[PDB]
Amino acid sequence: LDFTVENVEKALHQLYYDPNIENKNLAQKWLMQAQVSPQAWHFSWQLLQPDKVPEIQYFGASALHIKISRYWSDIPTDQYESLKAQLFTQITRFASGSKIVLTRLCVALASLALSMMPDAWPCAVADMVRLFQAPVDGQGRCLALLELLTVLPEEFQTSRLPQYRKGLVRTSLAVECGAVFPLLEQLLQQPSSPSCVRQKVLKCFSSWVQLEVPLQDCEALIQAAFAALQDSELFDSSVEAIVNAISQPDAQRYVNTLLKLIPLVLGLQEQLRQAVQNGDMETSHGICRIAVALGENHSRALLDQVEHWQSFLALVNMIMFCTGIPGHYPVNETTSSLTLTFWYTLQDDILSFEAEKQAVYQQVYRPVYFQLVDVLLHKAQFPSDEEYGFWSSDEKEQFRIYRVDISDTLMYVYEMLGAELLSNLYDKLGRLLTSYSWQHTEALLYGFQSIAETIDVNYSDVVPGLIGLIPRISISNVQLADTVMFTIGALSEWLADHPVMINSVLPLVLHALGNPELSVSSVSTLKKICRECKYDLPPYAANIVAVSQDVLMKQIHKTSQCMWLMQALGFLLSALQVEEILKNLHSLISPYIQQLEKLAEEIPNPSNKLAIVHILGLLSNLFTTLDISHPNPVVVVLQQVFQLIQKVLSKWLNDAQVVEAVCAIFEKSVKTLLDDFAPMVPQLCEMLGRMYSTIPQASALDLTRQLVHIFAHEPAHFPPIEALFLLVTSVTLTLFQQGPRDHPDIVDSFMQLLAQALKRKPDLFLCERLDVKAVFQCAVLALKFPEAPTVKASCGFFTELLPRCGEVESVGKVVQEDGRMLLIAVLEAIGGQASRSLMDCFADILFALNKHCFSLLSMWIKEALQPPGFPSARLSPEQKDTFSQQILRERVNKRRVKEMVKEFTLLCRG
Amino acid sequence: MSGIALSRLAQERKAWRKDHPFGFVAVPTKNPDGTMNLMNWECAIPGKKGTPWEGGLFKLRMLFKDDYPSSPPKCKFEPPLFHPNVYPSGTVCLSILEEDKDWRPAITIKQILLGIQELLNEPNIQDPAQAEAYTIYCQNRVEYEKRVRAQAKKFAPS
């Protein structure tokens, strides 16, 4: 409407106090129009009146900021000074008024100041400072002068300006900082300055610190900030000021200052120790951040200046103090976590040095790192069982993440200390075992666990020694139990090269397998060892298979771990003589083939389904890892089980969950057996066709594709697959017609299968039962599906389809008859209907048409581009002719076609 | 692209680990793969000492888009909080978290969180995201503070 103080003020009331959202949004949108209007230059000053409540006053102040910041071109140059004055007056007015309106008017003045420099206002800072020293009490004027100086930099940071413009402003701004700092230093060194003024001063200092002013100009203020760390009220602000000042990107430009800061950091040691003594965590946390900020960010630069090495070394020890601060993380302290990245940096820097620097610094820090190892293991240690109970879920999680971080730290400490770290561990563990809380023992093992995978195999003579100590530990806790298992799993690869030690670690793993509370850890470790040492585990295969069978019979493991255990056994058996595989396969499956049978003759139930599925799962998981090739026990087992399998299909041919578990058993079998699976083809195809008809699933198409690929060359076995191929297509096509976009996954797989057929068994498209026209129709519609996977697959089908032009009659007829349809879909995609991500894919279809269907392509493109606004409204007739001329080139590298499509698709979109 | 973002988030993680405000927590989540996810962080902001928010620990999720750090990340409190600038969905309405307002690609994770913690004690009245809380804050401050103190107690650590 019309923007008057009366109307704008009524809208503020509605937004502020009308409880109804609808209205508010209305009031907000109306106010958004009013704030940018020309009337704002008139009603904003009116909303600042004493009668308007603070909130309403704020809108006026805020609107003034918008007009200057936004519509600076509404002011004439002669009015700059007058406008200037009006705002200084208003700021003095509100130095004793509402705090929110003060800040808001300060931002407005700062916007005008910046717009002014460099020339329109030579000394913005000098003028501001001089005017406030001149109605108000000293404290109110000082806080107001600081508010203004603090917001100035913050507005620059948000000022959206031109590289050219911005540089000039930044430049003048760096000069203006010469007047700001002096003032700030004054206020801090004046004992008459009140705590509130000190806080704003530090805050002001941090604001200019973000402007990246030279670290040297900060020495005076940084030193004052350090001193303020003594005052409880000022702690927060100065910690933030110091850290930001030291963390500046170019602070590294002034290495000298940094050296001068080290002592200021070391001076805090007393305060830090006291905070630890009193238990004040907030404080140790802050001092640690400061110390870490200096040493972490300038470690190498400080190490380069060798003459000061002693100063740096003290700093390193201070950090070591925080890394090892007394108490448990993070219940008693949260400081140690701040220092972990540091130990990575320090070590990395020393290794970087060469010759004398590396060698001499190594003599200096090798002992420091051994001390750290001692400190890290104490911190990775769990609190007493009682104390742990009081920990919240969150506190426990923070300590788990904390231990993971220590593992990475230990992994690097390893690279710094080498094999002497391993010997150090052996002595600590050995000592504790013979010279006893699980916590203390578990931590030492954890140390070994975190370093176990990284260990070279070259300095591993110490490793055997350690493996020996494990079997001597008293496993009194579940936590220690897992650590022991994980450590053994971590050494899985090392054991594959040192088979004698298997004997020592295996008994422990096989024993843990019977305790459900240790199910996840024991089964994962058994799987790892079984995968790594299968060739050296043939002798023990007998014992392993026995303990696994027993454990299964006792329901000791949850389904997911039952499957891992089966995979584990797959590996194990793949390494035994065929005769042995057979004796064990029966031992494993006989006891379940029985349960399956009782279950097959049972009437389908919810509980009946979970059981039938779990048993099938065991089999498919067993056959995934059991590849004898890289007799046929699996084949015999298949033939024998197939009889029962069919039984299950009869009552569950309609279960989605079951029909796929069965599919999986054949998927994993075919991937393991491959060509040797030939016997089963005939039976499998018959079973798959029925499965697919009843309940179609991508998985079935995928297995069909696996079959086609595998038996495409041998015509003896292929006949059954051909039958399956046709059936599956018939069913998929008809299901596609009902709701084409309802099964992205099936369409995807279907396209992949079809392409596979075209690639390995082309003639298959000659089958009279095949509907080539419908297939081509399905592929063309699929290109317009939302899903990338489904589209890529469709493109892939056409990529293979076209080269078969003139090779197979059927494919030639369809491309000639409906190919225009394909091309149009392709141009629609390039025009913009397809993700830019798929452009390369569509370009492939064009290349294929250029090489194989040129005469048709040439004709189709001219017809398809004649219409204006297609493929895009943005395309000029000239542009269309440029593209078609480029695509109709008879000679072109596929690498170029993608380029043409890239360039073109950009024009269509903008 | 996505890689550019992921690398910058790895950096933010390293900086947050070495330098972050006492009481705060920012941690990436783990994918189903078990792999670490830098696009989704689980954070918790403590109430400023000396305010009605003191004592409470307010959890929030930080989600990143593949255009980070060009576009600010979406921050959302879980569960939603009683507050003027917090949408009922939990999303925080803050100018630096708006790509077209103040978000600068340079803003760090420490800055975002500190900015949100400041916004807790001081509601920006320029934009209402919750009708009641935003109204009660303007209309009756005594009731506002009463509820906020109850909330702070509700999210006290246990």
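Technique stated in the header: X-ray crystallography, 2.8 Å.
Placed from the backbone N, Cα and C atoms, the Cβ positions cover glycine too.
Packing around B:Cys93 (active site, glycyl thioester intermediate) is summarised by its Cβ count: 20 other Cβ atoms lie within 10 angstroms of its Cβ, all protein chains included. The feature active site, glycyl thioester intermediate is assigned by Swiss-Prot to B:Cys93.
Annotation source Swiss-Prot lists domain 'UBC core' at B:4-157.
In the three-state DSSP scheme, B:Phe22 (mutagenesis position) is classed as coil. Of all Cβ atoms in the protein chains displayed, 18 besides its own lie within 10 Å of the Cβ of B:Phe22 (mutagenesis position). Here the residue is the original one, while Swiss-Prot reports the published mutagenesis B:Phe22 to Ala with the comment Impairs binding to RANBP2.
One mutagenesis experiment catalogued in Swiss-Prot, B:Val25 to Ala, is accompanied by this note: Impairs binding to RANBP2. Using a 10 Å Cβ-Cβ cutoff, B:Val25 (mutagenesis position) registers 22 neighbours.
Annotation of the mutagenesis experiment B:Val27 to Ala in Swiss-Prot: Impairs binding to RANBP2. A sphere of 10 angstroms centred on the C-beta of B:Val27 (mutagenesis position) encloses 17 other C-beta atoms.
B:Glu42 to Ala appears in Swiss-Prot as a mutagenesis experiment; the accompanying note says: Slightly impairs binding to RANBP2. For B:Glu42 (mutagenesis position), the same-chain residues 6+ apart in sequence whose C-beta sits under 8 angstroms from its C-beta are B:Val25, B:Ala26, B:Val27, B:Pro28, B:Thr29, B:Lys59, B:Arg61.
In the three-state DSSP assignment, the secondary structure recorded for B:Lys48 (mutagenesis position) is coil. Recorded in Swiss-Prot as a mutagenesis result, B:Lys48 to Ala carries the remark: Slightly impairs binding to RANBP2.
Among the mutagenesis results in Swiss-Prot, B:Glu54 to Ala has the note: Slightly impairs binding to RANBP2. The residue drawn here is the original one. For B:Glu54 (mutagenesis position), the number of other Cβ atoms no farther than 10 Å from its own Cβ, over all displayed protein chains, is 13.
Around the Cβ of B:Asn85 (mutagenesis position), 25 further Cβ atoms fall within 10 Å across all displayed protein chains. Listed in Swiss-Prot as a mutagenesis experiment, B:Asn85 to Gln is described as follows: Impairs catalytic activity.
A C-beta separation below 8 Å, combined with a sequence spacing of at least six in one chain, links B:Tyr87 (mutagenesis position) to B:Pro80, B:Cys93, B:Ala129, B:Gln130. Annotation of the published mutagenesis B:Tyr87 to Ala in Swiss-Prot: Impairs catalytic activity; the original residue is retained in the structure shown.
Within 10 Å of the C-beta of B:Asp127 (mutagenesis position) there are 15 other C-beta atoms, taking all protein chains into account. According to Swiss-Prot, the experimentally introduced change B:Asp127 to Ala is described as follows: Impairs catalytic activity.
Under the heading of mutagenesis, Swiss-Prot lists B:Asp127 to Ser and annotates it as follows: No effect on catalytic activity.
Counting every protein chain shown, the number of other Cβ atoms lying within 10 Å of the Cβ of B:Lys48 (mutagenesis position) is 16.
Less than 8 angstroms from a Cβ of chain A: among the recorded positions B:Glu42, B:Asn85, B:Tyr87, B:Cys93, that describes none of them.
B:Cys93 (active site, glycyl thioester intermediate) carries neither a helix nor a strand DSSP state and counts as coil. B:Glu42 (mutagenesis position) falls within a strand when secondary structure is assigned with DSSP. Relative to B:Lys48 (mutagenesis position), the mutagenesis positions with Cα atoms inside 10 Å are B:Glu54, the candidates having been B:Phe22, B:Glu54, B:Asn85. Listed in sequence order, the mutagenesis positions from B:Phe22, B:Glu54, B:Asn85 having a Cα within 10 Å of the Cα of B:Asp127 (mutagenesis position) are B:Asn85.
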